[PDB]
Amino acid sequence: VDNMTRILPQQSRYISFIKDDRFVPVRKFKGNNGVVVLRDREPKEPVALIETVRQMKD
Amino acid sequence: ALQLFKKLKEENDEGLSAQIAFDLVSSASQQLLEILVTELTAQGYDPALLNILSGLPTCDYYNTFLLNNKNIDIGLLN
Amino acid sequence: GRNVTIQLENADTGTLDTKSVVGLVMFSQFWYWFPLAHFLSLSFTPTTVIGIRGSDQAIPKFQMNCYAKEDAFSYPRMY
Amino acid sequence: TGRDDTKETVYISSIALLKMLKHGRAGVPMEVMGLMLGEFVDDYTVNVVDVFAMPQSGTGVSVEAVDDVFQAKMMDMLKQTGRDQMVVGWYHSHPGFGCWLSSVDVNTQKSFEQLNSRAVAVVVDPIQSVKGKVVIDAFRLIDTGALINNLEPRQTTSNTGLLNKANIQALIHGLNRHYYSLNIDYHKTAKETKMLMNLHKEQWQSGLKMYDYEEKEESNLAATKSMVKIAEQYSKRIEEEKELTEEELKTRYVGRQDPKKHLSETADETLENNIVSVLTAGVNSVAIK
């Protein structure tokens, strides 16, 4: 499943961040919907990003 | 929460801090956050923390989400 | 958009959610004065998992596993 | 303009209500009328304190019945009692029809609208009323320009309104064309309520009063002896109680003329009487001596 798409509370239970990717949460998944902070293992690589409207303002 | 943030003053990492504050702004009352920033200022706390806790991030992240991902069937409205 | 719900209360903390409460009492009264429905907006909260890369506070595109039946949790049926 | 033109919810006080019933029943079947004195507040709350009555005329409620001489004289007297106020409408009765304004009453109304812009006409039907709650409807004229361009939704704003359908399509059309019926509500005070409630000054006497005793003896014999005869009929009833379907028994062998019900009725009726009798006599004996 892609990021930034509707995850229900009953699909939240069956979540796993994959180990292929270089994103692992800083501290284990909430277990429910909301904003989850990721640690990037390697911050030197380019990342495909969606630049936030917030970033534009700041 | 005020004391938690004082311990966090020396454990400060971009990731860490974002984690605590992102967790707090979502569930926690609009009123609770308003008073909370007020006191953090008087501890002398950096402006970053204060911006996360204004609620500005999360509101922006949600707007985008719903906008792109819309599943409206237009015949219903018609 | 079929991506918003109405939370009875916050389920993360187990603490009653102010906005939502206030939204519902006006919504219930709409005979007396008819604009009041619109206040139900307050009770509508997005529920989604949005990974945020912590190192600059922007939205990274990555993929998560969810072990589930794919077909049911498609968005509701089209007409 | 922006004027809501919110139609009048008529808060008719308890005193106003009784007076109109009284006037109207006596004139049956001729139409009776007289005017409503009151105050208008808000934009939809017309408060009717009281009504005064017009002498009945031969014309069955018409603009003619509005006589300037009668009006001046009655109002000048009400000034001395301070009970002069503004005219906020007119009542009338259709007692020989259900509530709705005919053509004649529409002309009566029209003169009323020039007088006062929020004049109501509240039709009291006081005998044909399909509910125990006196079917009364309130009307006010709505002008044709506004109706044709369907400003009618604008007149029904800020009022839940009230449903009058018993003459279907005709009824609805008539109602709309006249004005639109609105809720009628009752403002009562607890001073008024208490007065209505007490209705027996000889309560204190009558409960210590016991019936002369020759009549009690007579009655008891009658009651026992009569039940002997309804017991014979009881016996017949339960010979049967075999036919298939309880209801079929009642049709086929004419199970009605039910002894069960007469014995139960009689026994309870006599029972309570005897409870009061023993209590009263026994109370008197000790209290007084």
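The residue numbers of chain D are those assigned by Swiss-Prot, with the residues present covering 18-306 sequentially.
Heads up, header says this was done by electron microscopy, 4.1 Å.
Positions of Cβ are set from backbone N, Cα and C atoms, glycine also.
According to Swiss-Prot, the domain 'MPN' annotation covers D:27-162, on the basis of sequence analysis.
Counting every protein chain shown, the number of other Cβ atoms lying within 10 Å of the Cβ of D:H109 (mutagenesis position) is 24. Secondary structure from DSSP puts D:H109 (mutagenesis position) in a beta strand. Record note (Swiss-Prot) on the mutagenesis of D:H109 to A: Stabilizes ubiquitin pathway substrates; when associated wirh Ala-111.
Per Swiss-Prot, the feature Zn(2+) binding site maps to D:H109, D:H111, D:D122; the stated evidence is sequence analysis.
While the structure shown retains the original residue, Swiss-Prot records the mutagenesis experiment D:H111 to A with this note: Stabilizes ubiquitin pathway substrates; when associated wirh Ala-109.
Under natural variants, Swiss-Prot gives D:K208 to Q with this note: In strain: NRRL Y-53. Listed in sequence order, the residues of the same chain lying 6 or more apart from D:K208 (variant position) and placing their CB within less than 8 Å of its CB: none are present.
Looking at Swiss-Prot, you'll find the natural variant D:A239 to T noted as follows: In strain: NRRL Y-53. According to DSSP, D:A239 (variant position) is assigned to a helical segment.
Under natural variants, Swiss-Prot gives D:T262 to S with this note: In strain: NRRL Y-53. Same-chain residues at least 6 positions away in sequence with a Cβ under 8 Å from that of D:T262 (variant position) are not found in this chain.
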What does DSSP give as the helix, strand and coil breakdown of the domain 'MPN' (D:27-162)?
44 helix, 38 strand, 54 coil
Given the Zn(2+) site residues D:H109, D:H111, D:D122, which other residues of that chain have a Cβ within 8 Å of the mean position of their Cβ atoms, reported in sequence order?
D:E48, D:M50, D:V78, D:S110, D:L118, D:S119, D:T125, D:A138, D:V140
Calculate the distance in Å between the alpha carbons (Cα) of D:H111 (mutagenesis position) and D:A239 (variant position), and round it to a whole number.
51
What same-chain residues, at least 6 away in sequence, bring their CB to under 8 Å of the CB of D:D122 (Zn(2+) binding site)?
D:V78, D:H109, D:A138
Do you know which of the recorded positions D:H111, D:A239 has the most other C-beta atoms within 10 angstroms of its C-beta?
D:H111
